[PDB]
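Asks: Below is the structure I would like to discuss, written out as structure tokens.
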There are 2 protein chains.
Amino acid sequence: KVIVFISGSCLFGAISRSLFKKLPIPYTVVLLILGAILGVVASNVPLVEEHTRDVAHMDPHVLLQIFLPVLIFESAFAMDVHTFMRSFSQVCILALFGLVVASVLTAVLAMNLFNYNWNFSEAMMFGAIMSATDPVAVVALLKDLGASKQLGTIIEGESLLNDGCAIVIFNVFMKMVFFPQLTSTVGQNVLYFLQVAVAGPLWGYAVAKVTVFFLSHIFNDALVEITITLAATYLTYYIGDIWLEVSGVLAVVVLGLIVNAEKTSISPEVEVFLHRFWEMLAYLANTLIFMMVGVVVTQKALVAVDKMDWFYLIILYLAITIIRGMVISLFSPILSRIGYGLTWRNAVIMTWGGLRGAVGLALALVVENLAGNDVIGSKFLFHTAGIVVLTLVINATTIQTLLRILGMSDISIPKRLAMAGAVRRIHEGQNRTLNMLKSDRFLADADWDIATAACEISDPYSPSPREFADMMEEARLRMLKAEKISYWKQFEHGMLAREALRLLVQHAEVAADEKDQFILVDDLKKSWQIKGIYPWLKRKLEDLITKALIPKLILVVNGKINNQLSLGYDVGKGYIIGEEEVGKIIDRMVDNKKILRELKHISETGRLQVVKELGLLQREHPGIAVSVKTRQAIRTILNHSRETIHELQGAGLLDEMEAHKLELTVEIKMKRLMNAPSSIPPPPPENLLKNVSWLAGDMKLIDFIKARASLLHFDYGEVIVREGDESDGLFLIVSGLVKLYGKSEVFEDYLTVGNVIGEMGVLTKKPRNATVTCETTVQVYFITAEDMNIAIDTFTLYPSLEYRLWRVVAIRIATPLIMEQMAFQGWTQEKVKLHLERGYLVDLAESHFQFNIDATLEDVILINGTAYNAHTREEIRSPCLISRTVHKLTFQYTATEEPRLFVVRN
Amino acid sequence: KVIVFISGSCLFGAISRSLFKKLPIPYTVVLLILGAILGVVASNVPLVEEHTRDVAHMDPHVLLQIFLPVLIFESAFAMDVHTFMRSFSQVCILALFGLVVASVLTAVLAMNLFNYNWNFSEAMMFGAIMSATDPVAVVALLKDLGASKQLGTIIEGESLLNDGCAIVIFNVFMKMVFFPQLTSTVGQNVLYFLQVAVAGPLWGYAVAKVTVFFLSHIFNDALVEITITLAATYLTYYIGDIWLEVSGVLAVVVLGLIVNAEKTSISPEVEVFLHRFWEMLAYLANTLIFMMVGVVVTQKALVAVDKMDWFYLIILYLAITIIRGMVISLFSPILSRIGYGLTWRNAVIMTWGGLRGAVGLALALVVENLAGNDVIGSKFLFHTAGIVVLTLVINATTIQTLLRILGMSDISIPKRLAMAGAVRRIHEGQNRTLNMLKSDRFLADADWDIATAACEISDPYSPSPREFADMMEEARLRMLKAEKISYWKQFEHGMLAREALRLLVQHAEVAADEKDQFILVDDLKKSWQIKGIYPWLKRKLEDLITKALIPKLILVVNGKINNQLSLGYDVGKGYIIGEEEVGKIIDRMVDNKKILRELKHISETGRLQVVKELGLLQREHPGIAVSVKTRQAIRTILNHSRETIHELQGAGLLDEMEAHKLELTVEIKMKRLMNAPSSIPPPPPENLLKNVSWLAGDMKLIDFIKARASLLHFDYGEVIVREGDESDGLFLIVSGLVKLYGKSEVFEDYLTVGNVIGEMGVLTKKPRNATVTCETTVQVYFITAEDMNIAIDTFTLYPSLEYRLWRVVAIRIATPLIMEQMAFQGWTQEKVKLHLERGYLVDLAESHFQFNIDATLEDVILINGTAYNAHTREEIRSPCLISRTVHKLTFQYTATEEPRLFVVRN
Ligand SMILES: Nc1ncnc2c1ncn2[C@@H]1O[C@@H]2COP(=O)(O)O[C@H]2[C@H]1O
Ligand SMILES: Nc1ncnc2c1ncn2[C@@H]1O[C@@H]2COP(=O)(O)O[C@H]2[C@H]1O
């Protein structure tokens, strides 16, 4: 009968976890005491003796084949795989060297110390016991208050690889000790070790790949994914166990890593459910095994008490701590030299990071029960129980004190300021809306004291060289926060990628940490491109290149390099847009001329270098650029569409059912975006004919233009037309970036594909008024003046296309004037562009040469012509924007030009 | 060895579920066929017969104690408890009558038909086998295309109660048949039946209450809830089974119902994880048992084939169908008479809803295996397998055809129009944002054909009496859609409750069903107030009123009646708001005078009745009104706060860590709102002294006013002041609603608590200009003119309070004038109120009697005084709003009044 024991264990674990969670000490100790308490009555009363003797006397096989695989698979499941594989090499090498040296040193000191009549096998398996560790508690504290990510991942990898090597070493030595009937020839031993090392992971990789391929063809379902995944994990464990009593754990760890790595073939609800399932199983097993070890140690170790071991436990603890410290200190400088070193803080927090856990105690139980009636088992269990109960509390409190005294988990002034500002805005909004609500009729009888008590929130965070140094430091912090606020902004609109975001912000902090320093480019230079071992191996293999695999290998190689290329182009675009924003916003923050001009100069210099390198890599491969541009466009369209549908739901136009259905349709489209192939096809120069906005809807005119245009090419830094020269014709820019300067104070700007050149000269039969110079090798289509007359003829009875053309020629001239206006002060190009789009162009014929000016219109600008005022009678040279005091405007008949104007009504 | 059997079971279930899901036929029979296939190859090969013999000949005990509890607990878990308890009485009586009459008729026809040498017990247990049914398939089809909720709930309840009664009857009679050694004295039998009926549900209720109480004290945790809930369910099942072979299933069903009923003590993620867990377990058991029955029937029934039973199966099917149809038809008129009847469509959809499922087949396996080597078990298994395989496919195809031909699942024109409009808005938004994006620099090289192909979405839904009748019908539909669009709006801003929302919209739907009809009031009359059995019993018990329970009983009674009171007041408020809004908006939809005036008259009439009854119930209990008002206020403040923090996240001002933290703080506050006690304390008339906006911050003046004001009371429909009479003084309205009419065309309006009366007369030393009449018994505070002079004295060096007073007296006069303005055409009171709040009042001293008028100001209005124009020199009687052509305004020195003006700048 076992029900009462398991139920009591669950209840005690729940109550302890609830009660004792406030203190930083892990709960696991106190329940251990409960087990000891039970031992006190276990001998005393026959009843509890009956129950605990029924349970505690279990076979070692059940523990060895059940409790360990669950624990290790849990330790391997909940882990950011990407952060792991970004530090895999250093974490694995350091972990395995550290574990082997720790094991051998503690074994030889055990030989030197106890004078126990032991072979080297006992010592080395003892060392394998103390080599293991528990990462759940330390990562729990770090997620509680440490506020660091990389530290948790590296300590997790440390613990995981340590546990794997420890368990294989222990199992093989247990076989070799307690089953002496087996031969130990070298060939079978090395063959066994090699197949343990290799075949397991390959078997796990194969089963993971095939089950992911199976899952890839199932959509909008929930049950089949869970059932298939659980069945696959069990079959993997069963095969890997029947072949080897070790290979199962490594195979299932590899399976867990691979399954976690995949994301797009498994919906998020499935993975959150699986995460919770495995976490619950691990928690239950951990609680049961801790209570079990508590009762067995308090009922066995009472007969082997003396001062000798009670004094030697302390020196054992000091020994393991000092050896771990010296080995990691010895490996610090080589990691620094290789370019993968850490700080003092990381080293010292890793130094006291080793927390012995359930794995070592499980090994203690299995060796104790398998050893039979002997003093060795009692000594083993007492030693490991004492060492774990000591090290848990001591190392927990020293981590707490160390985190306080070194204080890397301190708060920073900038984020405190940001939180204070956010709370200010929230409380202001609350005040405004409650003041609005107070005026309502029905909602006036409410007592507002309890209201303002309940609704209110709280902040959770609560000449000289010296002056020049501190002001440039605070300017450095201000440009840092301007950068990071910008980067968060473009990510939120949907202009950039999440991993690109984290890479770029971590570049931000690492630039921030250095004194009087900002973001460099050598780190970026290595960031966007790759000269490593992967490009060399891939180029040499594709140059030197059973038949069908090779195309698959080369295509997956091209995919794996294009991914890095895309990420690099993305981070370049994000960095450049961030620089231009911070430079354009910081121009009025401070008045110290030298600092502002020097920072603007270095920002401009870096801008030039990054745009130069970006142009170089763009010329290397345009297809990746067009692919990422399309991906960006679809991302942002989907984002804005989902915002619009949420808004439409907000006005109540839809029941929740159809909103839910359309949300799923949008989510399906986004999921298809994730699996969009990174194809790199350059677009032909003929699709753009249909993509012109003001040539849209005219197939006949498009064909005529294709039959009446000349392809023109220009080299780097060439000039097409110059200011004041005769109108050579009309052009459409279709490749490259171009610069333009003219009379507006000479204005200068840069335009790109999607513009017409020489429109004013063709419309007015007038020479050039500005100079256009191409910045690189470009191509355009040129249209002659006779072809322009033919186009005017082919306008026929639809000059609304010509009306849109006149709208564009008004767009050319109005936006600089609207920018130089007080009513649109501080207005972005998007704001003004979305403003005048709703406006309409007007002629003088529909007004019969006389217009009345009302207050309905918001803005009005006339381009050219002969217009007079009816009341003021003042000759004003158009374009000219004045106040709305003028009410009537008179017009005359002119033949040299056609007078028109534009109105925007709000 | 059974591993290959279970693994193949899972694989076949997954592939059959995935492949065959498109067709309306349930997947199950497909795998059934596979089981049959296995049978015919089971005899072929020793290996397969070895495996199938190993697994198939399990004990009856394992199936009876494992498979059934899981299946019934799943059937009882996934269910809306509220919709169940709103139809509990009818569903339970109908289910139990139907099952008992079905069982007895099947038994007697079995005696008349087969001529099998059977006692009556075999006949009735055999009949009880097909009394059960499966609801998962039919609810699956209904959620697929039926688009009905109540039908699924009622058929689920029918199936659940049918299964419970069937299983208890079967258990007791299999015990009585196959164990004849037991005595059948009447006393023990009736005692056993009564205790099975009662003690089980009470045991489940007790354990559910105690475990919910235990869970109520644990916050921000995930593991302990899951572990405690699962442990509680297991202990309940174990105790219920050890006490009685039947009571376990009923006890755990009650436990599942109660646990599902509670929501606020368990976070949503725990609830969804538990649902997925139990669903997966049920699916696994169902698949295994179906393929198991398939193989056993195809390997046993091959030896008992003849034309006889093969002919009698059809008439057995016809018999069960006709008896179910006739009994439900017989119960239709009595349910109609009692007031709980259903339509023809509901009756016929219930008629063909009976789908035999896994429960009957499990009973078949247990009776077959327990019967041993006999012809009876083969006959039972063949009969039930044939009847289920027939009924599933036949009733599925006929239910599909019936849904098609009767077409209650048809689409309606209004929602088709709504979806069309929504699709139009989404597509136009996409076009606008892509046209905006086309202008950007970097995002110009993308080929937009693939872009517009990928981003595009599609609609998923793709004189005479006759003319008078159709136009009034279309007006009826238009007012219906206006109402429902309103109610969705008030719910979405957070002004109403979800269950109140669904209640109101189902009233709207059932009113819409009737021809030339709209929403009545008698249905509302029973909706808000309750005259049922509960108020009578609660009144009699509290009047007639081991010691400590009675206060708990009376308090929970008061809570359970105040809940209904709150819901009624809520639905009244929602309906009055909705009818007012639709009456406001429909005034310009149509031009036919008689229909519009008649509908507006009946709407106003119903408005008068509902406001009268609402005032009556408010006078009955004011405390519930103040409680619900406070709850409404906190709800809407929290809603707007979450909106603005999402907005702040949108501008990138916050990392999503702190956004997540603040979201949890808001969620904690909202959860505390859920558990807010419905206390009903009326507010004292003294807190409002501190709650005056323009008396805020002046404790000394508040104390002075409390020492210099008179409490005044008025009866129903009384008059305080009249237009043209002398200024009696100054008042502050602090109780009730009041009406006011004056000269603006006489304006009339209604004001409430939070206003001052006679301000203009006190400021100007002038008599009344409008008449104020109270609509009910009201109370105010009155201030004399000498006290007004004392208040002016106590203004001291802070007349900014008097400036706010002048802002209020400008609020009085400006809003009717701003309403009568073209620039604010179509503007709501919220819009204008949020408009002029940012404005500022101005005097003539700071301008030195001369003001220059710029374009920065958006609006300007002068109240009174002697102002002249510098340029126009036109005498304009203030207040008067004109165009901004005036640039300079001159002022003089006046002693009889103080001239001031107000400006709003945009
Ligand atoms: N404000 C402006 N914005 C954009 N393009 C312009 C502007 N002013 C002049 N241009 C272009 O510069 C060209 C100079 O010669 P054209 O007059 O032939 O046609 C002119 C336009 O194409
Ligand atoms: N437009 C208005 N809005 C609100 N209250 C008003 C308005 N016009 C007049 N009153 C009130 O009606 C009162 C009539 O007499 P009094 O002039 O003493 O003070 C006046 C104000 O309190």
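Following Swiss-Prot, chain A residues are numbered 76-537, 570-652, 814-1012, 1030-1191, in order.
The way this entry was determined, per its header, is electron microscopy, 4.1 Å.
Each Cβ is built from the backbone N, Cα and C atoms, and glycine gets one as well.
According to Swiss-Prot, the record shows the following:
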{"type": "MUTAGEN", "residues": "A:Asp238 to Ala", "note": "Abolishes sodium:proton antiporter activity"}
{"type": "MUTAGEN", "residues": "A:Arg399 to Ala", "note": "Does not affect the production of voltage-gated currents. Abolishes sodium:proton antiporter activity"}
{"type": "BINDING", "residues": "A:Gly1043, A:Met1045, A:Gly1046, A:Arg1053, A:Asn1054", "note": "3',5'-cyclic AMP binding site"}
{"type": "BINDING", "residues": "A:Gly1043, A:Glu1044, A:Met1045, A:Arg1053, A:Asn1054", "note": "3',5'-cyclic GMP binding site"}
{"type": "MUTAGEN", "residues": "A:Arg1053 to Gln", "note": "Abolishes cAMP-induced shift of half-maximal activation voltage of gating current"}
Asks: What other residues of the same chain, not counting A:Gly1043, A:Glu1044, A:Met1045, A:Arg1053, A:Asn1054, have a CB atom within 8 A of the CB centroid of the 3',5'-cyclic GMP site?
Replies: A:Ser995, A:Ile1042, A:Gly1046, A:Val1047, A:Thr1049, A:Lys1051, A:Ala1055
Asks: Under 6 Å from ligand 1 by Cβ, which recorded positions from A:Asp238, A:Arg399, A:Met1045, A:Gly1046, A:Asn1054?
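Replies: A:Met1045, A:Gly1046, A:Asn1054, by Cβ distance under 6 Å.
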Asks: Spatial neighbours of A:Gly1043 (3',5'-cyclic AMP binding site) among the mutagenesis positions A:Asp238, A:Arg399, A:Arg1053, defined as Cα within 10 A: which are they?
Replies: A:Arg1053
Asks: Would you kindly give the Cα-Cα distance separating A:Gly1046 (3',5'-cyclic AMP binding site) and A:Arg1053 (mutagenesis position), rounded to the nearest Å?
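Replies: Just about 6 Å between their Cα atoms.
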Asks: Report, as a single number, how many Cβ atoms besides its own are within 10 Å of the Cβ of A:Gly1043 (3',5'-cyclic AMP binding site).
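Replies: For A:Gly1043 (3',5'-cyclic AMP binding site), the count of other Cβ atoms within 10 Å is 21.
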Asks: Report the same-chain neighbours of A:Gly1046 (3',5'-cyclic AMP binding site): residues 6+ apart in sequence with Cβ closer than 8 Å to its Cβ, ordered by sequence.
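Replies: In sequence order, the residues whose Cβ lies under 8 Å from that of A:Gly1046 (3',5'-cyclic AMP binding site) (at least 6 apart) are A:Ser995, A:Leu998, A:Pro1052, A:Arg1053, A:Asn1054.
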Asks: Since 161 residues are absent from the deposited coordinates between A:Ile652 and A:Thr814, report the CA-CA separation in Å as an integer.
Replies: 13
Asks: Across all chains shown, how many C-beta atoms besides its own are within 10 angstroms of the C-beta of A:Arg1053 (mutagenesis position)?
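Replies: Around the Cβ of A:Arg1053 (mutagenesis position), 19 other Cβ atoms lie within 10 Å.
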Asks: Quick check on the recorded positions: of A:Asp238, A:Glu1044, whose CB has the lowest count of neighbouring CB atoms inside 10 Å?
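Replies: Per-residue Cβ counts within 10 Å for the recorded positions A:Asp238, A:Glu1044 bottom out at A:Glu1044.
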Asks: Could you say whether, by DSSP, A:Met1045 (3',5'-cyclic AMP binding site) belongs to a helix, a strand or a coil region?
Replies: helix
Asks: Under a three-state reduction of DSSP output, how is A:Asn1054 (3',5'-cyclic AMP binding site) classified: helix, strand, or coil?
Replies: coil
Asks: Across the 32 residues missing from the deposited entry, can you see how many angstrom lie between the CA of A:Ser537 and the CA of A:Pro570, as a whole number?
Replies: 37
Asks: Indicate the candidate from A:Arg399, A:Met1045, A:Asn1054 with the smallest number of other Cβ atoms within 10 Å of its Cβ, considering only these recorded positions.
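Replies: If we count Cβ atoms within 10 Å for the recorded positions A:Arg399, A:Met1045, A:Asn1054, the smallest count is at A:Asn1054.
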Asks: Rounded to a whole angstrom, give the Cα distance between A:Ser1012 and A:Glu1030, which sit at either end of 17 unmodelled residues.
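Replies: Unmodelled segment endpoints: Cα atoms separated by 6 Å.
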Asks: Please identify, among the recorded positions A:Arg399, A:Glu1044, A:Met1045, the one with the smallest Cα-Cα distance to A:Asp238 (mutagenesis position).
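Replies: Going through A:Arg399, A:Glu1044, A:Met1045 one by one, the Cα closest to that of A:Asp238 (mutagenesis position) is A:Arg399.
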Asks: Measuring Cα to Cα, how many Å separate A:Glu1044 (3',5'-cyclic GMP binding site) from A:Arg399 (mutagenesis position)?
Replies: 77
Asks: Reported as an integer number of Å, what is the Cα distance between A:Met1045 (3',5'-cyclic AMP binding site) and A:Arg399 (mutagenesis position)?
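Replies: About 79 Å separate the Cα atoms of these two residues.
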